[PDB]
Every structure is written in structure tokens, then in C-alpha cells.
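A.B. asks: Please read through the structure below; I'll follow up with questions.
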Protein chains: 2
Amino acid sequence: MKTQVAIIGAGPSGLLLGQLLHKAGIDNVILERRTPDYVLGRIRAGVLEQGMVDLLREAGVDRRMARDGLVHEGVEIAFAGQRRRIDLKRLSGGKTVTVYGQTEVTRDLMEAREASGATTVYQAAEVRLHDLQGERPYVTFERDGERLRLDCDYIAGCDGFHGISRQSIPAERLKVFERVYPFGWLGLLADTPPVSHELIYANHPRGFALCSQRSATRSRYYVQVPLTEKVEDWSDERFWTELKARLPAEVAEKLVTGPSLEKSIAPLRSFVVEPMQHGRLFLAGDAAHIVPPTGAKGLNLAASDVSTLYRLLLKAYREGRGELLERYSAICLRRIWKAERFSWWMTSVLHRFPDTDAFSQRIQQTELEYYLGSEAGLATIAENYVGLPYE
Amino acid sequence: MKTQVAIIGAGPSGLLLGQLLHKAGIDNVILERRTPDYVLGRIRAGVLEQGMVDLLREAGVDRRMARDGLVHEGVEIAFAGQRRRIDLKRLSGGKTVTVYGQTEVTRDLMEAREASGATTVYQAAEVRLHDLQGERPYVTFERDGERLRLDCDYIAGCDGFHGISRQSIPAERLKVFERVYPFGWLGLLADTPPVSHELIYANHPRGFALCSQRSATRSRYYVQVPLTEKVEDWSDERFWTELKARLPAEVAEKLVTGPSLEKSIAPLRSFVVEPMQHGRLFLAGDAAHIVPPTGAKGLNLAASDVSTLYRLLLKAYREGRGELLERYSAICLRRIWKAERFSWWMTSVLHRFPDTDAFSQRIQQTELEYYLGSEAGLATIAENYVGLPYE
Ligand SMILES: Cc1cc2nc3c(=O)[nH]c(=O)nc-3n(C[C@H](O)[C@H](O)[C@H](O)COP(=O)(O)OP(=O)(O)OC[C@H]3O[C@@H](n4cnc5c(N)ncnc54)[C@H](O)[C@@H]3O)c2cc1C
Ligand SMILES: Cc1cc2nc3c(=O)[nH]c(=O)nc-3n(C[C@H](O)[C@H](O)[C@H](O)COP(=O)(O)OP(=O)(O)OC[C@H]3O[C@@H](n4cnc5c(N)ncnc54)[C@H](O)[C@@H]3O)c2cc1C
């Protein structure tokens with residue numbers, strides 16, 4: 001079989017790039033290891049930047065978002081008995097963030113592709129990439145026991161952190177930057193009305209807590225746990241008690257608990273690879289980088305890689321300007337690094353680290369005191385949160 | 001579930017280490033991505049060193065080998081109309097090589113384990129390794145849709161070149177050495193009596209050719225092909241014509257052709273990672289390194305990693321001397337590098353490289369002339385072929 005752009009992975013990056021490309025007339029096939037069911041089961045992201053909201057409109061998959069998505073004009077940080085709100089709207093010059101689940105964005109894109117008639121192969125086993133540096137690269141996979149070959153011009157690895165793409169580039173060609181945090185995030189999705197109309201990030205001596213939502217009747221809560229924790233050691237009862245314990249009394253007493261729909265632990269890490277391409281292979285999304293969930297930048301950074309990749313591929317096909325693909329990595333990394341720095345900053349100020357000395361604890365407290373108390377301090381959190389401008 | 005040593009991969013390395021360990025009283029589980037059928041379908045290796053022959057006896061799986069295996073006392077190299085034999089026996093001090101297929105060695109080990117009652121999980125999907133640097137690491141997998149957890153003390157990645165193990169070690173911790181040759185090997189297995197009682201490696205202007213065997217009525221032939229070749233572009237007819245064309249007339253006219261049982265193309269490469277371990281994770285076999293098939297050192301290097309790993313684990317469990325595991329990589333790499341140098345040497349003297357100048361072509365010819373003409377020259381090929389001593 002022959003396509004123009006072979007896309008590995010059908011999570012938001014692949015689906016979004018597939019839809020952007022198909023709409024512009026560039027044929028593409030998407031190969032996915034799993035079933036549509038498993039992809040749709042991943043809870044993940046809740047906060048979207050206006051950059052992605054616009055790219056979804058541009059890809060024509062925004063009807064449902066514009067109806068169900070909640071537009072948030074502020075966030076709240078809690079520490080040392082105080083609850084400080086950051087007015088994103090005022091401090092960033094009118095930009096905001098939209099809360100709409102990744103499971104939804106992924107569902108909408110899946111349906112759109114399903115209707116478009118563009119090719120998608122779920123349960124595509126043992127994907128191997130070939131002749132990446134050639135003029136004609138190919139992808140091979142197994143469907144029902146028979147090994148097929150797919151020919152294409154370019155390949156886009158949108159296969160997440162554990163994908164085959166990044167592994168297909170010679171090690172000596174990539175330089176890895178990584179940091180693994182000594183903790184994880186225990187999340188819990190409940191069919192209960194959220195404790196606030198805005199998100200409440202919270203620093204507390206027992207550890208970090210986050211009050212988020214999916215809609216007016218669906219919530220998503222998180223608490224920091226050691227990497228040694230097993231999710232089956234955390235009953236619903238225990239999660240509510242622990243969450244309540246880390247939030248301000250006024251917030252803790254308005255909390256409406258309930259059984260969990262989903263409950264899982266996600267480890268925190270920062271990871272960046274340089275460069276993000278190799279021959280006819282361009283990495284996008286988690287395949288190329290991971291950011292701690294603290295700053296809500298993962299899905300949003302994928303959106304920008306995918307926007308930059310699509311626009312360059314348009315020039316390549318539509319205008320024959322294929323030499324611009326060489327700049328993919330350069331453009332992307334400038335944005336990736338700044339979002340990596342924020343996610344790192346946020347993580348370090350909101351979390352309790354093991355074996356922190358008196359001086360560090362104090363500096364962590366003063367950071368929040370300064371930033372949340374200064375107009376210029378607040379403006380730096382706001383512009384970074386709403387999302388730094390796309391290049 | 002809880003085991004002592006969790007082994008990822010059930011190719012020869014895993015099976016051999018599982019059997020060596022089980023026999024010494026150390027419990028082990030083997031997780032395999034594929035079906036026993038697929039593993040048994042891989043044709044691969046034909047030549048075994050006396051080191052592995054002995055380790056198989058030590059693991060008690062040699063009845064069939066000692067009956068079906070062919071003990072070879074010499075090999076033959078052909079170039080510039082000459083056919084020079086290397087007497088391995090005389091030149092190495094009495095050592096020899098045994099020809100017995102990998103499919104057989106793998107079959108024998110599979111049956112032995114099957115009888116022993118030791119645990120084996122075929123079709124073990126999405127294996128992820130965890131807490132490698134902890135005191136208690138674990139492996140998670142999916143069997144029939146349900147994700148299980150396996151606890152263990154140590155883990156041995158015997159999952160080949162495309163395994164999850166090597167990918168589980170932080171990139172910044174590993175230094176990769178790699179070389180990809182501009183050609184591959186087109187093999188063809190036929191149920192025909194071999195053209196000679198010994199192997200004939202051959203340098204010819206059209207490219208490399210190798211005359212090998214599995215038994216007196218089963219043969220395995222190879223010819224060098226560009227990486228651009230598709231196996232479906234090579235009919236049986238075409239392979240025989242091409243093989244005949246690269247061999248000495250006297251050898252070419254005694255050839256008994258026939259239809260192919262198996263026919264596939266394998267790309268050539270050299271690959272070494274340093275170090276070969278990380279915390280409670282030790283790499284063995286192809287997971288840690290690849291050698292061009294030219295020198296018949298791949299399976300044999302795996303045998304030595306597995307022998308060194310087992311012996312160190314005996315001291316660790318049996319004698320409580322767990323500090324010796326720190327030397328695993330040091331010991332292994334000394335052997336790996338020398339076998340890598342030979343496989344590289346062999347490859348460079350027997351193959352036709354694209355864009356080779358007059359001087360290089362001549363030096364390639366003189367290398368064969370010198371080595372095959374000098375007593376000291378021949379002795380260097382012989383001692384390396386039969387296998388350099390285990391440390
Ligand atoms: C708890 C949590 C909260 C988060 N919150 C936010 C938030 O509020 N806002 C935000 O911006 N970010 C957030 N993030 C990040 C975001 O979820 C990810 O960056 C995003 O899902 C990555 O998109 P992706 O499409 O690149 O990869 P993925 O989502 O990883 O999907 C990749 C696909 O590749 C497929 N695949 C893998 N290997 C293969 C193979 N070999 N063959 C074929 N296909 C293969 C997989 O099965 C998977 O379907 C959060 C993350 C977590 C864990
Ligand atoms: C054409 C050819 C000829 C050769 N000839 C010779 C010869 O004559 N003599 C010699 O010494 N060498 C030779 N070699 C080399 C030899 O075949 C290999 O070195 C050897 O097979 C490697 O053994 P292994 O057990 O480490 O890995 P493998 O043989 O690669 O088996 C590894 C197993 O790991 C499993 N696996 C992979 N990933 C996972 C996952 N994620 N979960 C679970 N399991 C997983 C795989 O499905 C596979 O079953 C030859 C190679 C080739 C290609």
C-alpha cells in the first residue's frame with residue numbers, strides 16, 4: 001500500500017495531524033498498536049490552550065468543544081493558609097484556557113476521521129520503520145498475522161513516550177535531557193460536581209493536591225504520592241480523606257465526594273530529545289518530549305509540534321518547498337524548552353520534595369509569596385499558563 | 001506473582017539462562033511476546049563454538065546435539081580462483097566448531113523447560129520494567145487483557161535487538177557504538193544435500209556467497225544483496241543462478257539445487273552498548289550487541305554473557321556474594337569487543353563494498369593472500385573462529 005504521510009500512533013497528535021493533512025489534500029494512513037477502546041480509555045489532560053482550541057477549529061472538529069468545553073479566566077494557588085487567584089485574562093492580555101477532556105478531543109477527532117474515509121489501522125502490530133534516510137522510506141506491520149508493507153514519502157512518529165519511532169533513530173544521533181521526580185500523581189475521576197468553578201493547585205506539608213474538573217458534574221482530583229505506592233493500596237475512602245486533608249478548610253467542607261470512575265497513578269518526569277527528526281522521520285508529541293503534568297503543557301506542546309509539522313508539509317507538497325522541513329526541530333525546541341522550564345518551575349514550587357533542608361523549604365515559600373504578590377510576578381505565571389505564542 | 005530472576009525473551013539466551021538457573025535451584029520466569037511457533041520459525045545460526053557446546057551439556061540439553069550435530073574441523077575461503085582451507089583443528093590446538101541449527105538448540109531447550117515445570121509465559125504483551133534501581137524491581141505485562149505484576153530480585157533482558165530492556169535504561173547512561181553495512185544477506189534454506197562437507201565462504205566480484213548446511217540433507221546458502229532488495233524480487237531460480245555464478249566452477253557444478261523451505265534477507269550491522277547493565281537489570285545476547293553474521297559470533301557471544309551471568313548469580317544467591325554482579329559488564333565486554341573486531345575483519349575482507357577505490361580493492365586481495373598464506377596468518381583466523389577463551 002502507498003500513502004503520502006504515514007503516521008504512527010492514534011492518540012491526539014496523530015489524529016490531529018491526520019485531520020489537518022487530510023483537509024488540505026495530503027493523504028495519510030495512521031497505524032495504531034491498540035484498539036479504539038483503549039485509546040478512548042486514557043483519562044489524561046483537562047486543560048487546553050487557546051492555541052489548540054484554534055487548531056481544532058482549523059481542523060474543523062470544534063462543534064462539541066464549543067458547546068461542552070468550559071472557558072476558564074483564572075486559576076487559584078493555595079499555600080500557607082492562603083488562597084491566591086491568578087486572573088489569567090487580565091494578566092495575559094485577554095487570553096484564557098479551556099477545560100475539555102482529552103478523551104473528548106480524541107473522541108471527536110476519531111469520529112471526524114471515521115466520517116472522512118481516511119485510512120486508519122487499529123491493532124497494527126510490530127511496526128518497524130525502514131530506510132528513514134532514503135528517498136523512499138517504508139513502514140511494515142502485521143495485521144491478522146500477515147506482514148504488510150506501507151510506502152510513503154515522510155513518516156510522523158506520534159506514538160508517545162513508549163513508541164517505536166524514537167527507538168528507530170540511531171542513538172548516537174540523539175541527545176537526551178531527562179529528570180525523574182521522586183513522586184507521582186494519584187488521580188481520581190468521579191461523577192461529582194467539582195469543588196470550585198476554577199482549578200485549585202495546592203502546596204501543603206502532606207504534599208501536593210489539585211482540584212480539577214471535566215464538566216459541572218464530573219471532577220478530576222490528584223494528590224502527590226511516593227513512587228512506591230500501588231493504586232490498590234488507595235481505596236476511594238482513603239483518597240477522599242487524603243485530599244480533604246490537603247485543602248483549605250473552606251474548600252474541604254464544600255467537597256462532594258463519591259465513588260471513582262477511574263483512579264490511576266502517573267509518575268512525573270521531564271524529557272527532551274535533540275533533534276526531533278531523522279531523514280524522513282519527524283517526532284511529534286510525547287514521542288519527542290514529556291513535561292510534568294503540573295503546568296498542563298503536554299497535549300498543548302503536541303498541538304504546536306503538529307501545527308508546525310503540518311504547515312511545513314503544506315509548503316513541501318503544495319509549494320514544493322521541501323527544504324523547510326530541515327527547520328522543524330529548530331522551531332519546535334524553542335517552544336518546547338520554555339514550556340519545559342515553566343512545568344519544572346511549577347513542579348518545584350508546588351510539591352513537597354524528600355530531604356529538603358530548612359533553607360530550601362523557606363525559598364519554596366518565598367517563591368510563592370513573591371510571585372503571587374507581585375504584579376510582574378503574576379504576569380509571568382499567567383502568560384506561561386495561557387500559553388506562550390506559537391512561532 | 002513472585003520469582004527470583006525474571007527473564008524477558010525466550011530465544012536461545014533466555015531459554016539457556018532459564019535452564020542453567022533452574023538446574024542450580026534459582027527460580028525464574030520467562031516472558032515472551034510471541035508464540036512458541038514464531039520463535040521456532042527463525043532459521044538463523046548454524047555454527048556453534050565448543051564453549052556453547054559445553055554449556056549445553058552443563059545445562060543437560062545435549063542428547064540430540066551429540067547425535068545430530070556435525071563436528072567440523074575446517075572451513076574453506078575462496079577468492080581470485082583459489083580455494084584455501086583453514087584447518088581449525090591443527091591451527092587452534094585441537095578445538096573445532098559444531099554445526100547444529102539454532103532452531104534445534106531452541107527446540108531442545110524449549111522441551112527441556114517444558115518438562116522441568118519451570119514457568120514460561122508466551123504471548124506476554126506490553127512488558128514494562130519498573131524500579132530497576134530499587135531493592136525490589138518488578139515487571140508488568142498483559143495476559144489475555146489483564147495486566148499482571150511480577151516481582152523479582154533481578155531481571156535479565158534476553159529480548160534481542162528490538163527488546164524493551166535496552167530501552168528501559170536511561171539513554172544518558174548508555175554509550176552506543178554502531179556501524180551499518182551497505183548490504184544485507186539473502187539466505188535460502190533447501191532440503192538438498194550441501195555442496196561440501198565444510199563451509200565455503202567466498203569473495204567474488206559479483207559479491208559474497210556462503211555455502212553452509214544444517215545436516216547431510218539440508219542446506220543453507222547466502223549471497224550478498226544491496227539493502228534495496230525485496231525478497232519477493234528473488235525467485236528460487238534467480239537465487240540458484242546467482243549463487244552458482246559466485247562459486248568456483250568445480251563447486252558450482254556439484255551443486256544440487258531445489259525449492260526453498262525458507263528464504264529471507266538479513267541486514268548486516270555491528271552494535272555494542274556500554275555498559276550492559278543498570279541496577280537490577282543485566283542485558284544478555286542481542287539485547288546488548290549485534291555482530292555481522294560473517295564470523296558466526298552472535299549466538300556464541302550470547303552463550304558467554306549467559307554463562308557469565310549465571311555464574312555470578314550463583315555466587316549471589318548460593319554464596320551471598322552479590323557485589324560480583326558489578327563486574328558483569330566488565331568481563332563481558334572484553335570478549336564482546338574481540339569477537340566484534342573479528343566479525344568486522346571477516347566482513348571487510350569477504351564482501352564487495354560500493355565505491356571502493358583501486359588501492360582498497362588491492363589491499364582487500366592482499367589481506368586474503370597474506371592471511372591465507374602465512375602460518376601465523378592462518379592461526380589468527382583459526383583461534384578466533386573456534387572461539388577465543390571464556391574469562
Ligand atoms: C495525569 C496527566 C495529566 C495531564 N494533563 C494535561 C493537561 O491538562 N494539559 C496538557 O496539555 N497536557 C496534559 N498531560 C499530557 C498529555 O496527556 C500528553 O502529552 C499527550 O497525551 C500526548 O499525545 P500523543 O498523542 O503524542 O501521545 P499518546 O497520547 O501517548 O498516544 C500515542 C499513541 O501511540 C500508540 N503507539 C505507541 N507505540 C506504538 C507502535 N509501536 N505502534 C503504533 N502505535 C503505537 C499508543 O498505543 C498511543 O495510542 C497530562 C498527562 C498526564 C499523564
Ligand atoms: C542470518 C543470520 C545468521 C547467523 N548465524 C550465526 C551463526 O552461525 N553462529 C552464531 O553464533 N550467530 C549467528 N547469528 C546470530 C544469532 O542468531 C543471534 O545472536 C541470537 O539469535 C540472539 O539470541 P538472543 O536469544 O539474545 O535473542 P533473540 O534470538 O533475538 O530472541 C529474543 C526474544 O526476545 C523476544 N522479545 C523481544 N522483545 C520482547 C518484549 N518486549 N517482551 C518479551 N519478549 C520480547 C522476541 O520475540 C524473541 O523471542 C546469525 C544471525 C543471523 C541473522
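Backbone N, Cα and C define each Cβ position, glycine as well.
In case it's useful when we look at the structure, here is the feature table from Swiss-Prot:
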{"type": "BINDING", "residues": "A:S13, A:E32, A:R42, A:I43, A:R44, A:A45, A:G46, A:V47, A:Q102, A:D286, A:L299, A:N300", "note": "FAD binding site"}
{"type": "MUTAGEN", "residues": "A:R33 to S", "note": "Slight decrease of affinity for p-OHB and strong decrease of affinity for NADPH"}
{"type": "MUTAGEN", "residues": "A:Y38 to E", "note": "Slight decrease of affinity for p-OHB and strong decrease of affinity for NADPH"}
{"type": "MUTAGEN", "residues": "A:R42 to K", "note": "4-fold and 10-fold decrease of affinity for p-OHB and NADPH, respectively. The turnover rate of p-hydroxybenzoate hydroxylase results from impaired binding of NADPH"}
{"type": "MUTAGEN", "residues": "A:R42 to S", "note": "3-fold and 10-fold decrease of affinity for p-OHB and NADPH, respectively. The turnover rate of p-hydroxybenzoate hydroxylase results from impaired binding of NADPH. Hardly disturbs the binding of FAD"}
{"type": "MUTAGEN", "residues": "A:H162 to D", "note": "No significant changes in affinity for p-OHB are observed. However, the affinity for NADPH decreases strongly"}
{"type": "MUTAGEN", "residues": "A:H162 to N", "note": "No significant changes in affinity for p-OHB are observed. However, the affinity for NADPH decreases strongly"}
{"type": "MUTAGEN", "residues": "A:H162 to R", "note": "No significant changes in affinity for p-OHB are observed. However, the affinity for NADPH decreases slightly"}
{"type": "BINDING", "residues": "A:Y201, A:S212, A:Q213, A:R214, A:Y222, A:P293", "note": "substrate binding site"}
{"type": "MUTAGEN", "residues": "A:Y222 to A", "note": "Results in the removal of a large side chain involving in the binding of the carboxyl group of the substrate"}
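Any idea what these are sitting next to in the structure?
C.D. replies: Of all Cβ atoms in the protein chains displayed, 20 besides its own lie within 10 Å of the Cβ of A:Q102 (FAD binding site). In the three-state DSSP scheme, A:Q102 (FAD binding site) is classed as helix.
Neighbour count (other Cβ atoms within 10 Å of the Cβ, all protein chains): 23 for A:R33 (mutagenesis position).
Secondary structure at A:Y38 (mutagenesis position), as computed by DSSP, is helix.
Taking a C-beta cut-off of under 8 Å and a sequence gap of six or more, A:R42 (mutagenesis position) has these contacts in its own chain: A:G11, A:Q102, A:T103, A:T106.
A:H162 (mutagenesis position) falls within neither a helix nor a strand when secondary structure is assigned with DSSP, and so counts as coil. Taking all protein chains in view, 14 other C-beta atoms sit within 10 angstroms of the C-beta of A:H162 (mutagenesis position).
Within the same chain, residues at least six positions away from A:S212 (substrate binding site) with a Cβ under 8 Å of its Cβ are A:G46, A:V47, A:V99, A:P194, A:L199, A:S219, A:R220, A:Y221, A:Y222. According to DSSP, A:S212 (substrate binding site) is assigned to a strand segment.
According to its DSSP assignment, A:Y222 (mutagenesis position) is in a strand.
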A.B. asks: Highest CB neighbour count within 10 A among the binding-site residues A:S13, A:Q213?
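C.D. replies: Sorting the candidates by Cβ neighbours within 10 Å, the top entry is A:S13.
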A.B. asks: Do you know offhand how many angstrom separate A:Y38 (mutagenesis position) and A:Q213 (substrate binding site) by C-alpha?
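C.D. replies: Cα-Cα distance, A:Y38 (mutagenesis position) to A:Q213 (substrate binding site): 22 Å.
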A.B. asks: Neighbour count, 10 Å Cβ-Cβ cut-off, for A:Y201 (substrate binding site): what number do you get?
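C.D. replies: The answer is 22.
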A.B. asks: May I ask which of the recorded positions A:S13, A:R33, A:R44, A:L299 is closest to A:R214 (substrate binding site) if we compare their C-alpha atoms?
C.D. replies: A:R44
A.B. asks: Can you tell me how spread out the FAD site is, meaning the largest CA to CA distance among A:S13, A:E32, A:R42, A:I43, A:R44, A:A45, A:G46, A:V47, A:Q102, A:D286, A:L299, A:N300, in Å?
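C.D. replies: Largest pairwise Cα separation, rounded: 25 Å.
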A.B. asks: Just to be sure I understand: of A:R33, A:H162, A:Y201, A:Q213, A:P293, which recorded positions have a C-alpha no more than 10 angstroms from the C-alpha of A:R44 (FAD binding site)?
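C.D. replies: If one measures from the Cα of A:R44 (FAD binding site), the recorded positions that come within 10 Å are A:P293.
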A.B. asks: To the nearest Å, how far is the Cα of A:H162 (mutagenesis position) from the Cα of A:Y201 (substrate binding site)?
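C.D. replies: Spelling it out, the Cα of A:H162 (mutagenesis position) and the Cα of A:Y201 (substrate binding site) are 29 Å apart.
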A.B. asks: I'd like to know which of the binding-site residues A:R44, A:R214 has the most other Cβ atoms within 10 Å of its Cβ.
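C.D. replies: Answer returned by the neighbour count: A:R214.
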A.B. asks: Could you check which of the recorded positions A:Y38, A:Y201, A:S212, A:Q213, A:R214, A:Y222 have their CB within less than 6 A of ligand 1?
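C.D. replies: By the Cβ criterion, which requires under 6 Å to ligand 1, there are no hits.
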